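Step one of this worksheet: look at the structure below.
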Amino acid sequence: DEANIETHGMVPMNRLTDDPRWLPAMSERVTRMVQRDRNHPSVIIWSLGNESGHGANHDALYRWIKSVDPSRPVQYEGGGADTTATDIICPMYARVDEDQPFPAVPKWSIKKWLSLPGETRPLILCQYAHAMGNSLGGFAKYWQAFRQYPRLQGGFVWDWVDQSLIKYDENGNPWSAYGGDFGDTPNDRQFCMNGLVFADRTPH
Amino acid sequence: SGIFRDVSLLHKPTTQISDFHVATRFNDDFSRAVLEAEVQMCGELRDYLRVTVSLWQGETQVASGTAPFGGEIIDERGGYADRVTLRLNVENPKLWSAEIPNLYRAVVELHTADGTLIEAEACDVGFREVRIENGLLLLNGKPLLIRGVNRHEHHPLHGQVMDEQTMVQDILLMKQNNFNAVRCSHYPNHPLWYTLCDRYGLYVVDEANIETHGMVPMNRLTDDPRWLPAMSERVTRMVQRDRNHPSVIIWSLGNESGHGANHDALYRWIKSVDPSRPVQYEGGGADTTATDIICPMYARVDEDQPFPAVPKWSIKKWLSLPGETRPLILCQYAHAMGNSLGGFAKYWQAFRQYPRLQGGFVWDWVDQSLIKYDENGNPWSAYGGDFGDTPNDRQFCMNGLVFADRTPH
Ligand SMILES: OC[C@H]1O[C@@H](OC[C@H]2O[C@@H](O)[C@H](O)[C@@H](O)[C@@H]2O)[C@H](O)[C@@H](O)[C@H]1O
Ligand SMILES: OC[C@H]1O[C@@H](OC[C@H]2O[C@@H](O)[C@H](O)[C@@H](O)[C@@H]2O)[C@H](O)[C@@H](O)[C@H]1O
Ligand SMILES: [Mg+2]
Ligand SMILES: [Mg+2]
Ligand SMILES: [Mg+2]
Ligand code: NA
Ligand code: NA
Ligand code: NA
Ligand code: NA
């Protein structure tokens, strides 16, 4: 269960989450979620949101949850996937054997990440295998690694269902539309369709 | 069998230096060091006796300390009146490593206050710190990448007798072939070897002469307290002999003797007596309580071999097993028997990618073949069974990167 906090478009990404003036608004997104959902057995992990860098507001909120509900781990991927605001190394799109050593926020091979000096946490990818279009090549390589390494405890595929929307042609017949099809601009075109299933639930 | 290393006579004074230990400690950036030397005497104590420890860089004396005997109080009965510890401050020391084997000379003099020398002892000193931190084996604060080989003391004509020319030949070929480390498989070596490794620059794993491989199970003796005394001397007397060589960076408790409580006792003894070097030991699964380094033999890079009790996990996976944090350096890997070394690049790629995979020691340097002569008197290379020996293990004695005469494979 994940708080409704994503500030991906900021530059740098943590511009708001490291600003104390935004701590109150962020706090309510996290606290009100825990107050609503904490009795559901299906929730096993809380997440602090998505793609909002790593700011001090995250560390304050991580600790709040750890205090109020010690029954569930807290994870958060921003700022490098392995910051002090996450109990689980939870990268997005880290590869199985290939490192992508981006500055400040490298994406190590998952097998390598587990054993970096001093690291001891489990690793569960918050997003992996981007199923956009004809994709999922290399899926098996993840599963072989998850089964061989105890601390590679799986992951969440990206993602379930294409976000295509229905439009109707001049003859009234429906068709699947994506970014820019409503006059929207700028837009990111077909990047909204990344699912294992089509919007109507037919499998890819 | 036989008397296969040197025999000598040594004439010491009755009041003499009976032992000395040199340690070097550093500040955070290695810009300052303290050399501390504990010196012990035998003989009759006299108030006019003194010890001076002097440190030389070439022909220049850089530090010195002099004191009478009498150590600090250590317990309710006092201290060692027959010992003294000198402490020398050394600014910006030249550090020792296999890359640049900088050495100083320490001279330990037992003398009188008014200047007469009774006798002197001395050693080459390499300033370096070896420690494991955060899962990495560091030398002078930097993480090593061990390009090692295991080397037996073997000569095809002389057997297990070692000579300077051969040792030098081996070191030169090792360095010329990008090795920086050697494991004394599986016993303390001829004394000259450590002096050469100190001077030419190779990291050394010094290993006690204890291997009980043929027991069933392998720890039958090493888990038996009645064998603790015999084992103990093999480890303690090695540390007593070799502790002042800078090239020795890691102590090993022996080889292929399972994992017994005697190992745990001896591991602890070394950690108490010499905190300056990690202790490793592979027996009993390579990651037991008796080793500071996961040090398997022939663990594969990607492939697990999950043997009961003593599995050989893929080295990449081993590092990350739940709770594990130690560095991993293979004590033996890539078995170079005959036409072999297939797969060698796979190890290197992994060692460079994983910080905590810090290398390994290839098995092994030189084939143990022996020369025999045909009726013609022409020589030929012999292996197991060729002397009528039986049972024997045939050509398993030839696993070297070089032939017995040092020609490369
Ligand atoms: O389905 C789209 C996918 O995009 C991911 O971001 C892609 C790539 O876009 C660049 O604009 C960013 O600066 C770069 O860091 C980023 O990796 C995003 O991580 C996923 O959550 C998803 O939206
Ligand atoms: O160069 C020989 C090599 O033998 C290694 O042991 C090999 C093999 O011996 C068999 O008797 C056992 O069934 C098996 O478990 C063992 O692996 C030894 O580990 C090396 O140190 C080396 O002598
Ligand atoms: Mg666009
Ligand atoms: Mg003098
Ligand atoms: Mg046989
Ligand atoms: Na797993
Ligand atoms: Na998308
Ligand atoms: Na490495
Ligand atoms: Na052999």
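Per Swiss-Prot, chain B residues shown: 207-615, in order.
Per the header of the entry, the method used was X-ray crystallography, 1.5 Å.
Any Cβ shown, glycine's included, is placed from N, Cα and C.
Feature list (source: Swiss-Prot):
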type: ACT_SITE; residues: B:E462; note: active site, proton donor
type: BINDING; residues: B:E417, B:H419, B:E462; note: Mg(2+) 1 binding site
type: BINDING; residues: B:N598; note: Mg(2+) 2 binding site
type: MUTAGEN; residues: B:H358 to D, F, L or N; note: Less stable to heat than wild-type. Causes significant destabilizations of the first transition state
type: MUTAGEN; residues: B:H392 to E, F or K; note: Essentially inactive unless very rapid purification. Causes very large destabilizations of the transition state
type: MUTAGEN; residues: B:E462 to H; note: Slowly inactivates galactosidase activity by reducing the binding of magnesium. It increases binding specificity
type: MUTAGEN; residues: B:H541 to E, F or N; note: Poorly reactive with galactosyl substrates. Less stable to heat than wild-type
type: MUTAGEN; residues: B:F602 to A; note: Decreases the stability of the loop 794-804
Distance from B:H541 (mutagenesis position) back to B:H358 (mutagenesis position), taken between C-alpha atoms, in Å: 14
Pop the Cα-Cα gap between B:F602 (mutagenesis position) and B:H541 (mutagenesis position) into the table, whole Å please. 10
Of the recorded positions listed here (B:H392, B:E462, B:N598, B:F602), which is spatially closest to B:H419 (Mg(2+) 1 binding site) when Cα positions are compared? B:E462
Give the residue from the recorded positions B:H392, B:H419 that has the most other Cβ atoms within 10 Å of its Cβ, counting over every protein chain displayed. B:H392
Do me a favour and check the Cα-Cα span between B:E417 (Mg(2+) 1 binding site) and B:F602 (mutagenesis position); whole Å is fine. 17
DSSP-derived structure type at B:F602 (mutagenesis position), helix or strand or else coil: helix
For B:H392 (mutagenesis position) and B:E462 (mutagenesis position), the CA-to-CA distance in whole Å is 9
Can you give me the same-chain residues 6 or more apart in sequence from B:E462 (mutagenesis position) with a CB-CB distance under 8 Å? B:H392, B:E417, B:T418, B:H419, B:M424, B:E488, B:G489
So of B:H358, B:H541, which of the mutagenesis positions has the fewest other Cβ atoms within 10 Å around its own Cβ? B:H541
Whose Cβ lies within 8 Å of the mean position of the Cβ atoms of B:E417, B:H419, B:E462, the Mg(2+) 1 site, other than those residues? B:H392, B:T418, B:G420, B:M424, B:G460, B:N461, B:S463, B:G489
Sequence gap of 6 or more, Cβ distance under 8 Å: name the residues on the same chain that satisfy this around B:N598 (Mg(2+) 2 binding site), in order along the sequence. B:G590, B:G591
